[PDB]
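Engineer: Pasting a structure here, questions to come.
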Amino acid sequence: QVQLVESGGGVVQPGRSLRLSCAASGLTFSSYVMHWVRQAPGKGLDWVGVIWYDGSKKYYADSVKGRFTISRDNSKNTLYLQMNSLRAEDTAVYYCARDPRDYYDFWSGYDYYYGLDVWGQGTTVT
Amino acid sequence: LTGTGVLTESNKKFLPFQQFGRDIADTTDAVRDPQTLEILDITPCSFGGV
Amino acid sequence: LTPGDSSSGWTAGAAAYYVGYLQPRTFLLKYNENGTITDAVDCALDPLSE
Ligand SMILES: *[C@@H]1O[C@H](CO)[C@@H](O)[C@H](O)[C@H]1NC(C)=O
Ligand SMILES: *[C@@H]1O[C@H](CO)[C@@H](O)[C@H](O)[C@H]1NC(C)=O
Ligand SMILES: *[C@@H]1O[C@H](CO)[C@@H](O)[C@H](O)[C@H]1NC(C)=O
(Lines of atoms letter the chains of each structure in order from A and count residues from 1; the text may use other names and numbers.)
(Lines give C-alpha, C1' and ligand atoms only; values in the text may rest on other atoms or scores of the structure.)
(Ligands and ions follow the chains in the order given, each with its own letter.)
Protein backbone atom coordinates (compact mmCIF):
# COMPACT_ATOMS: atom_id res chain seq x y z
CA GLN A 1 0.00 0.00 0.00
CA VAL A 2 1.88 3.03 -1.33
CA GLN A 3 1.30 6.45 0.27
CA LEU A 4 3.21 9.76 -0.07
CA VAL A 5 2.65 12.22 2.79
CA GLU A 6 2.68 15.98 2.26
CA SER A 7 3.71 18.43 4.97
CA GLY A 8 4.80 22.02 5.53
CA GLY A 9 1.53 23.69 4.58
CA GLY A 10 -0.49 26.55 5.98
CA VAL A 11 -0.60 30.29 5.38
CA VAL A 12 2.57 32.12 6.43
CA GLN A 13 3.85 35.67 6.10
CA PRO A 14 4.49 36.17 2.35
CA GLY A 15 8.14 36.02 1.33
CA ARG A 16 11.73 34.93 1.92
CA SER A 17 11.08 31.40 3.28
CA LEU A 18 8.62 28.45 3.17
CA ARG A 19 9.31 24.71 3.90
CA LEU A 20 7.91 21.76 1.95
CA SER A 21 8.69 18.07 2.40
CA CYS A 22 7.29 14.82 1.01
CA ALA A 23 7.61 11.45 2.76
CA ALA A 24 7.15 7.97 1.27
CA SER A 25 5.98 4.74 2.89
CA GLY A 26 7.93 1.56 2.25
CA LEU A 27 11.56 1.08 1.16
CA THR A 28 11.14 1.78 -2.62
CA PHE A 29 11.61 5.59 -2.28
CA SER A 30 15.25 5.60 -3.53
CA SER A 31 16.23 5.00 -7.22
CA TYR A 32 12.86 6.25 -8.57
CA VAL A 33 12.88 9.63 -10.42
CA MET A 34 10.52 12.07 -8.60
CA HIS A 35 8.80 15.31 -9.80
CA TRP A 36 6.88 18.12 -8.05
CA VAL A 37 3.53 19.24 -9.54
CA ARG A 38 1.89 22.49 -8.41
CA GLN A 39 -1.92 22.78 -8.88
CA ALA A 40 -3.05 26.33 -9.67
CA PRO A 41 -6.36 27.41 -8.08
CA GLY A 42 -7.98 27.81 -11.50
CA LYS A 43 -5.27 27.44 -14.14
CA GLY A 44 -4.48 23.71 -14.25
CA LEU A 45 -1.29 21.85 -13.46
CA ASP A 46 2.30 23.06 -13.76
CA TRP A 47 5.86 21.83 -13.24
CA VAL A 48 8.51 22.53 -10.61
CA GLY A 49 11.49 20.29 -11.31
CA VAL A 50 12.93 16.80 -11.57
CA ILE A 51 15.68 14.90 -9.75
CA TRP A 52 17.26 11.60 -10.83
CA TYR A 53 18.19 8.53 -8.79
CA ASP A 54 21.41 10.14 -7.51
CA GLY A 55 20.73 13.83 -8.15
CA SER A 56 23.57 14.39 -10.62
CA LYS A 57 21.24 15.93 -13.23
CA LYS A 58 18.56 18.42 -12.19
CA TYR A 59 16.28 20.57 -14.34
CA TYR A 60 13.69 23.27 -13.68
CA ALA A 61 10.72 24.69 -15.56
CA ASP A 62 10.57 28.18 -17.07
CA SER A 63 7.73 29.35 -14.79
CA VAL A 64 10.12 29.87 -11.85
CA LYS A 65 13.90 30.33 -11.85
CA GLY A 66 16.40 30.61 -9.02
CA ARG A 67 13.94 30.05 -6.16
CA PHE A 68 13.62 26.26 -5.89
CA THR A 69 16.04 23.59 -4.65
CA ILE A 70 15.37 19.84 -4.62
CA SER A 71 17.19 17.22 -2.56
CA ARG A 72 16.51 13.65 -1.41
CA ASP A 73 17.50 12.04 1.90
CA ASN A 74 17.90 8.28 1.52
CA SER A 75 17.90 7.37 5.22
CA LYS A 76 14.94 9.49 6.36
CA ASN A 77 12.70 8.33 3.45
CA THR A 78 11.70 11.96 2.85
CA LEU A 79 12.39 14.33 -0.05
CA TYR A 80 13.00 18.00 0.76
CA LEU A 81 12.18 21.11 -1.28
CA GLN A 82 12.78 24.78 -0.49
CA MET A 83 11.42 28.08 -1.88
CA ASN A 84 13.90 30.99 -1.42
CA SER A 85 11.04 33.44 -2.08
CA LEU A 86 7.24 33.62 -2.23
CA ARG A 87 5.95 35.53 -5.26
CA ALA A 88 2.36 36.45 -6.19
CA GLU A 89 1.65 32.74 -6.90
CA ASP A 90 -0.69 31.99 -3.97
CA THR A 91 -3.14 29.23 -2.97
CA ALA A 92 -1.16 26.73 -5.05
CA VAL A 93 -1.56 23.05 -4.16
CA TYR A 94 1.72 21.13 -4.38
CA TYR A 95 1.87 17.38 -5.05
CA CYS A 96 4.80 14.98 -4.95
CA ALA A 97 4.66 12.12 -7.44
CA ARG A 98 6.85 9.07 -8.09
CA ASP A 99 7.71 7.96 -11.65
CA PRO A 100 8.85 4.28 -12.06
CA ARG A 101 11.56 5.20 -14.64
CA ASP A 102 14.58 3.75 -12.72
CA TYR A 103 18.30 4.29 -13.54
CA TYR A 104 18.39 1.03 -15.54
CA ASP A 105 15.43 2.14 -17.72
CA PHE A 106 17.32 5.19 -19.08
CA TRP A 107 20.65 3.28 -18.87
CA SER A 108 19.35 0.97 -21.67
CA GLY A 109 19.51 2.44 -25.20
CA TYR A 110 15.69 2.48 -25.18
CA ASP A 111 14.30 6.04 -25.02
CA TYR A 112 11.07 5.62 -22.98
CA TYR A 113 8.99 7.87 -20.69
CA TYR A 114 6.52 6.30 -18.22
CA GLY A 115 3.73 7.97 -16.27
CA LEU A 116 3.51 9.61 -12.85
CA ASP A 117 1.94 6.63 -11.11
CA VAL A 118 1.39 7.47 -7.43
CA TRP A 119 0.68 10.96 -6.07
CA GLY A 120 0.74 12.56 -2.65
CA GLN A 121 -2.08 13.82 -0.46
CA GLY A 122 -1.55 17.51 -1.28
CA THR A 123 -0.89 20.66 0.71
CA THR A 124 -1.78 24.35 0.81
CA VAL A 125 0.86 26.95 -0.08
CA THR A 126 0.00 30.65 0.19
CA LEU B 1 47.66 -45.77 7.80
CA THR B 2 50.28 -47.99 9.45
CA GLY B 3 50.97 -51.58 8.45
CA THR B 4 53.48 -54.34 7.82
CA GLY B 5 54.02 -55.90 4.41
CA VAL B 6 55.43 -55.46 0.95
CA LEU B 7 54.39 -52.70 -1.45
CA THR B 8 53.63 -53.48 -5.11
CA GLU B 9 53.18 -51.01 -7.95
CA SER B 10 49.93 -50.94 -9.92
CA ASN B 11 48.07 -48.91 -12.54
CA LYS B 12 44.60 -48.86 -10.89
CA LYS B 13 42.74 -45.68 -12.06
CA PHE B 14 40.88 -43.64 -9.38
CA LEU B 15 38.02 -41.09 -9.15
CA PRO B 16 39.04 -37.35 -8.98
CA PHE B 17 37.78 -36.71 -5.40
CA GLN B 18 39.59 -39.68 -3.81
CA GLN B 19 43.01 -40.89 -5.07
CA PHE B 20 42.86 -43.32 -2.09
CA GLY B 21 40.65 -46.40 -2.65
CA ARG B 22 38.91 -49.14 -0.61
CA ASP B 23 38.24 -52.80 -1.62
CA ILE B 24 34.84 -54.55 -1.59
CA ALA B 25 35.63 -55.90 1.88
CA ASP B 26 36.46 -52.26 2.81
CA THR B 27 40.12 -53.19 3.16
CA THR B 28 42.54 -50.67 1.69
CA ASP B 29 42.92 -52.00 -1.84
CA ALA B 30 45.44 -49.26 -2.72
CA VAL B 31 46.72 -46.07 -1.10
CA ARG B 32 48.52 -43.54 -3.27
CA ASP B 33 52.05 -42.69 -2.18
CA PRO B 34 52.26 -39.03 -1.08
CA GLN B 35 55.50 -37.94 -2.77
CA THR B 36 55.24 -40.19 -5.85
CA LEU B 37 51.94 -40.24 -7.75
CA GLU B 38 52.40 -43.90 -8.75
CA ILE B 39 49.69 -46.21 -7.42
CA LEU B 40 51.09 -48.51 -4.73
CA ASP B 41 49.09 -51.30 -3.09
CA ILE B 42 49.77 -53.35 0.02
CA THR B 43 50.58 -57.03 -0.50
CA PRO B 44 51.09 -59.29 2.53
CA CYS B 45 54.43 -60.85 3.38
CA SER B 46 52.39 -64.01 3.99
CA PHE B 47 50.92 -65.41 0.78
CA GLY B 48 48.47 -68.32 0.68
CA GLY B 49 49.26 -70.69 3.54
CA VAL B 50 52.02 -73.24 3.06
CA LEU C 1 7.64 -1.54 -22.59
CA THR C 2 5.80 -1.68 -19.24
CA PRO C 3 7.18 -0.10 -15.97
CA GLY C 4 9.52 -2.04 -13.61
CA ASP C 5 7.43 -1.71 -10.41
CA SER C 6 4.45 -3.57 -12.00
CA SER C 7 4.62 -7.40 -12.25
CA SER C 8 4.58 -6.90 -16.04
CA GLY C 9 7.94 -6.26 -17.66
CA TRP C 10 9.78 -9.17 -16.02
CA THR C 11 9.11 -11.77 -18.72
CA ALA C 12 11.22 -14.93 -18.93
CA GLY C 13 11.06 -18.40 -20.42
CA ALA C 14 8.88 -21.23 -19.19
CA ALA C 15 10.85 -23.20 -16.58
CA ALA C 16 9.47 -25.80 -14.17
CA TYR C 17 11.39 -26.84 -11.05
CA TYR C 18 10.94 -29.94 -8.90
CA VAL C 19 10.99 -30.10 -5.09
CA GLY C 20 11.14 -33.33 -3.12
CA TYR C 21 11.43 -34.13 0.58
CA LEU C 22 13.99 -36.46 2.16
CA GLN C 23 12.86 -39.05 4.71
CA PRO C 24 15.35 -41.38 6.51
CA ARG C 25 15.62 -44.68 4.55
CA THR C 26 18.12 -47.56 4.01
CA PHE C 27 19.29 -47.92 0.38
CA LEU C 28 21.65 -50.58 -1.07
CA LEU C 29 23.98 -48.93 -3.65
CA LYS C 30 25.59 -50.78 -6.62
CA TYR C 31 29.02 -49.61 -7.86
CA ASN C 32 30.60 -50.61 -11.21
CA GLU C 33 34.04 -51.73 -12.50
CA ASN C 34 34.97 -48.06 -12.96
CA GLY C 35 33.60 -46.98 -9.57
CA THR C 36 30.36 -45.11 -10.43
CA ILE C 37 26.88 -45.71 -9.04
CA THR C 38 24.63 -47.44 -11.58
CA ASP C 39 21.68 -49.03 -9.74
CA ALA C 40 20.06 -48.76 -6.32
CA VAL C 41 17.38 -50.69 -4.40
CA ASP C 42 14.91 -48.94 -2.02
CA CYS C 43 13.65 -51.38 0.67
CA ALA C 44 10.27 -49.65 1.30
CA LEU C 45 9.59 -49.33 -2.47
CA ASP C 46 8.17 -52.89 -2.79
CA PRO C 47 7.87 -56.30 -1.10
CA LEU C 48 10.13 -57.47 -3.98
CA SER C 49 12.40 -54.50 -3.17
CA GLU C 50 12.49 -55.57 0.51
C1 LIG D 1 4.92 -4.17 -1.37
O2 LIG D 1 6.27 -3.87 -1.01
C3 LIG D 1 6.34 -2.98 0.10
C4 LIG D 1 7.80 -2.62 0.38
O5 LIG D 1 8.30 -1.78 -0.67
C6 LIG D 1 5.70 -3.61 1.33
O7 LIG D 1 5.75 -2.69 2.42
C8 LIG D 1 4.25 -3.98 1.05
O9 LIG D 1 3.72 -4.70 2.17
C10 LIG D 1 4.21 -4.86 -0.19
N11 LIG D 1 2.86 -5.31 -0.52
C12 LIG D 1 1.82 -4.54 -0.85
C13 LIG D 1 0.60 -4.72 0.02
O14 LIG D 1 1.82 -3.75 -1.78
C1 LIG E 1 59.97 -32.60 -2.00
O2 LIG E 1 60.94 -31.60 -1.68
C3 LIG E 1 62.28 -32.05 -1.90
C4 LIG E 1 63.24 -30.94 -1.49
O5 LIG E 1 63.08 -30.69 -0.09
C6 LIG E 1 62.47 -32.42 -3.37
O7 LIG E 1 63.80 -32.90 -3.58
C8 LIG E 1 61.47 -33.50 -3.76
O9 LIG E 1 61.60 -33.80 -5.15
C10 LIG E 1 60.07 -32.99 -3.47
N11 LIG E 1 59.09 -34.01 -3.80
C12 LIG E 1 57.94 -33.69 -4.38
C13 LIG E 1 56.73 -34.40 -3.86
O14 LIG E 1 57.87 -32.87 -5.28
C1 LIG F 1 35.11 -47.16 -17.94
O2 LIG F 1 35.62 -45.96 -18.52
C3 LIG F 1 36.12 -46.12 -19.85
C4 LIG F 1 36.65 -44.77 -20.31
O5 LIG F 1 37.29 -44.89 -21.59
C6 LIG F 1 35.00 -46.63 -20.75
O7 LIG F 1 35.50 -46.88 -22.07
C8 LIG F 1 34.44 -47.93 -20.20
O9 LIG F 1 33.34 -48.36 -21.01
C10 LIG F 1 33.97 -47.72 -18.78
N11 LIG F 1 33.49 -48.98 -18.24
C12 LIG F 1 32.48 -49.05 -17.37
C13 LIG F 1 32.34 -50.36 -16.65
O14 LIG F 1 31.73 -48.11 -17.17
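By the numbers in Swiss-Prot, the shown part of chain C spans 249-298.
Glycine is no exception: its Cβ is also placed from the backbone N, Cα and C atoms.
Per Swiss-Prot, natural variant C:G252 to V is noted as: In strain: Omicron/XBB.1.5, Omicron/EG.5.1. Recorded in Swiss-Prot as a natural variant, C:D253 to N carries the remark: In strain: Lambda/C.37. According to Swiss-Prot, the naturally occurring change C:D253 to G is described as follows: In strain: Iota/B.1.526. Swiss-Prot documents C:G257 to S as a naturally occurring variant and attaches the note In strain: Omicron/BA.2.75.
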Engineer: Give me the long-range Cβ neighbours of C:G257 (variant position): same chain, 6+ apart, Cβ under 8 Å, in sequence order.
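Structural biologist: Listed in sequence order, they are C:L249, C:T250, C:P251.
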Engineer: Around C:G252 (variant position), how many other C-beta atoms are within 10 angstroms of its C-beta?
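Structural biologist: So the number of other Cβ atoms within 10 Å of C:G252 (variant position) is 15.
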Engineer: I'd like the Cβ neighbour count for C:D253 (variant position), meaning other Cβ atoms within 10 Å of its Cβ, all protein chains included.
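Structural biologist: So the number of other Cβ atoms within 10 Å of C:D253 (variant position) is 17.
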